[PDB]
There are 2 protein chains.
Amino acid sequence: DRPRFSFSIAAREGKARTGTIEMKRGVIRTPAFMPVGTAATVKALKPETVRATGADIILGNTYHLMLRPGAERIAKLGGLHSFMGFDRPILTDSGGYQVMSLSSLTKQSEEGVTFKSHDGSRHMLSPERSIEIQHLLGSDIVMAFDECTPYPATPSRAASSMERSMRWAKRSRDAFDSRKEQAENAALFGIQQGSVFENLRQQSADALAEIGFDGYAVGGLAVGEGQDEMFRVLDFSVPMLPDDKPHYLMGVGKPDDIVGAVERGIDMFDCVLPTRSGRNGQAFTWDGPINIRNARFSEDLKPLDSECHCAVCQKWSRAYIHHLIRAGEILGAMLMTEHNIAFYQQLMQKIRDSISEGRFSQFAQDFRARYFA
Amino acid sequence: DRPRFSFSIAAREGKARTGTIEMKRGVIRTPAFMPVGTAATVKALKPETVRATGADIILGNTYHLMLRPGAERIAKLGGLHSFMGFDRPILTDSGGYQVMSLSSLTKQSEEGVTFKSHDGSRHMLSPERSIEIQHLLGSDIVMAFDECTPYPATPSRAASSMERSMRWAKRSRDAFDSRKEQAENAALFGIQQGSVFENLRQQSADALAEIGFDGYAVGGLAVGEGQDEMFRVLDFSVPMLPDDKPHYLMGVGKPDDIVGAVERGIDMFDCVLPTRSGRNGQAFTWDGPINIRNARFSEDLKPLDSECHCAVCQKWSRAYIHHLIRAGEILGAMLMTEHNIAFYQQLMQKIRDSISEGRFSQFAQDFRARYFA
Ligand SMILES: [Zn+2]
Ligand SMILES: [Zn+2]
């Protein structure tokens, strides 16, 4: 039977790594892409379809679920896995980021954040309550509760925010450890902050390693800084994290961002881009993204992508999906989403295979040359 | 290899019949329920899911398709079956009814109807053009072009409308027969009109039988007259149609309407009720319909229906689907629609089996006693 948590690195090329995370509910192949389930559903897909695309794990957003249907209610009903019918690992975010972006009348303090539901109902969120909600949902990978520092940030503000987040990381660790069922069956990840400043990124990494976590996220990136700056920060930030644990880049991203982040030592990713932009007509292909609503696709009998192995590309044309999206049909969202998530999983598979074979550098070059042709 | 069209009655009980229609693209078990595909999709379902529920045939709405993506375009792309990925029989309506209900600035004449797209683009629709559009789509069962007489109608207006529709039925027959590929591979149904008036229903049946069709629809019902009146008209109208051909009640209906119509000799049905009302939260059960959005379902772990064999009822709870529909999630529409269409197909299967076993009267009584408890 599988352990609570074991990360094993099978092959390396430069800073890139490929391997597996074993957990009670399944094995996660890394580098991994996690489709996002916003309110207990990966939008427009049955869980069996999510699995069929190759996903090993999904991300569940806590903020939405704590408001609707409610964490206690989900626990009463048997937990998130049973509720939504997805039996493999689920990583839950802490809820803190969406509180700031989506809710109103927020009040921050050292204790946590109070906020009004985007309902007007009132609520608190502290490290302790976030860890508890993630427990009630039955999360397999629990994220420590922290603050995503705005970009740009002054050094003083980035430091203050990072320091509070490290105090909150210790509180998150202690809350998780004080719940026996959670500590024995789930994993806890800590989040590095520090904005774009190397000294703050180092202090944050040191604090997180002293507390000790099962994995380490690079937080606070993909917040408007652009790819060059994101990569510059990853260049010095990822080596600060423990080498023997997974490295998770939150909220990234576009295919080229993923490739470059893997080149810099990242093992895990999530983003709404394939699902959200799929519903809005953007399809990913090896030759770059296309907008299926464009009139040039109205009589195009080719599949979305000429090499993609997904069920959508085996069965339906660009012309049909163009019609569906233009007509506002639900099946359009279903088909675009399945294809995009399958594309992302095929990208991750090519990344894993190329690292395993010692030809990832060449893959990255070939991928870019074609994707940006 | 199957014939163009063969209807065979295997068993009878009173006026009810069960049997099969053989066509080139498949066998249709009767009495049959046809899910509605409005714009080349049964809303929120892949074609494989439509088939998995038990459907043998779907209805395609012509009016929407002739506007978007266009009949000529669909023909260029290989026809409706290839376009949408559904390889079994498709019955197409004539387009006339939605022209009147949905379009603007309509002008009627003996030639046909001119109308403005609900776009503002202009278009004509005559018997000849309707049959041509249905050919371009690649329809297996083509409906003659007629007028659905408003309810209530005076005897004079009902007669004038019926008489024009019979002239249009002959034009539809001749247009269909003058296209060799269509005449050899598809079937043509004529539509009885006459409002609620027995003498006009008889004149209409006589005219249609003299022209000769592969099947006969009862048109002009389910237009606001109520079930008692609908059944009263069916009582005298269905026996006027040729016994040895299928009888199609257009735009019906609720489960009890279907049962009573089968008791009166109807073999085929279509309606948007299971799909449309599913997206709006109404689920059909053997104990009557429920509205899944009701708060009483928020913690109900039972499936939508306790006996239903569909995949939704095997995997997900009322509580989860309640959450999805309240949240506006696409998966809610998908699951409600799959269940409702599966329920309708299970109803049709129980009807067919009970007629085949000579216990349909008892089934109808048992069905009503429980559905309306
Ligand atoms: Zn594909
Ligand atoms: Zn069901």
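By the numbers in Swiss-Prot, the shown part of chain B spans 10-127, 129-383.
Even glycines carry a Cβ here, placed using N, Cα and C.
The local packing around B:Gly105 (substrate binding site), expressed as other Cβ atoms within 10 Å of its Cβ over all shown chains, amounts to 26. The annotation substrate binding site is assigned in Swiss-Prot to B:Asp102, B:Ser103, B:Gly104, B:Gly105, B:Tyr106, B:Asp156, B:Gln203, B:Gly230 on the grounds of experimental evidence.
Within the same chain, residues at least six positions away from B:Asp102 (substrate binding site) with a Cβ under 8 Å of its Cβ are B:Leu68, B:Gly69, B:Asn70, B:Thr71, B:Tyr72, B:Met153, B:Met260. The annotation active site, proton acceptor is assigned in Swiss-Prot to B:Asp102 on the grounds of sequence analysis.
According to Swiss-Prot, the mutagenesis experiment B:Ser103 to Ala carries the following note: Strongly reduces activity. Take the CB of B:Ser103 (mutagenesis position) and look out to 10 A: across all protein chains shown you find 27 other CB atoms.
According to Swiss-Prot, the mutagenesis experiment B:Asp156 to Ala carries the following note: Abolishes catalytic activity. Cβ contacts within 10 Å of B:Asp156 (mutagenesis position), excluding its own Cβ and spanning all protein chains shown: 28.
On its own chain, B:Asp280 (mutagenesis position) has B:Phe42, B:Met43, B:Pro44, B:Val45, B:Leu68, B:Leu100, B:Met260, B:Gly261, B:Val262 as residues at least 6 apart in sequence with a Cβ closer than 8 Å to its own Cβ. Where Swiss-Prot documents B:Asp280 to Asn as a mutagenesis experiment, the accompanying text is: Abolishes catalytic activity.
Positions annotated as active site, nucleophile by Swiss-Prot, on the basis of sequence analysis: B:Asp280. Under the three-state DSSP scheme, B:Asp280 (mutagenesis position) falls in the strand class.
Look at Swiss-Prot and you will find B:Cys318, B:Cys320, B:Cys323, B:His349 tagged as Zn(2+) binding site. B:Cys318 (Zn(2+) binding site) falls within neither a helix nor a strand when secondary structure is assigned with DSSP, and so counts as coil. Taking a C-beta cut-off of under 8 angstroms and a sequence separation of 6 or more, B:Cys318 (Zn(2+) binding site) has the following same-chain neighbours: B:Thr295, B:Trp296, B:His349, B:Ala352, B:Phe353, B:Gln356.
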B:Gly230, B:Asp280, B:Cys320: which of these recorded positions put a Cβ within less than 6 Å of any ligand 2 atom? B:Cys320
Between the C-alpha atoms of B:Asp156 (mutagenesis position) and B:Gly105 (substrate binding site), the distance in angstrom, to the nearest integer, is 7
How big is the Cα-to-Cα gap, in Å, between B:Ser103 (mutagenesis position) and B:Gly230 (substrate binding site)? 14
Beyond the site residues B:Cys318, B:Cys320, B:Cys323, B:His349: chain residues whose C-beta lies within 8 Å of the centroid, for Zn(2+): B:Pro313, B:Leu314, B:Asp315, B:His319, B:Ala321, B:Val322, B:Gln324, B:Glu348, B:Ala352, B:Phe353
Check each residue in the chain of B:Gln203 (substrate binding site) that is at least six apart in sequence and keep those whose C-beta is under 8 Å from its C-beta; list them in sequence order. B:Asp156, B:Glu157, B:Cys158, B:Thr159, B:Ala168, B:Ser171, B:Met172, B:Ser175, B:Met176, B:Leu210, B:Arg211, B:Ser214, B:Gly229, B:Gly230
How many other Cβ atoms are found within 10 Å of the Cβ atom of B:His349 (Zn(2+) binding site), counting all protein chains shown? 27
Using a Cβ cut-off under 8 Å and a sequence separation of 6 or more, which residues in the same chain sit near B:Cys320 (Zn(2+) binding site)? B:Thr62, B:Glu348, B:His349, B:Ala352, B:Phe353, B:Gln356
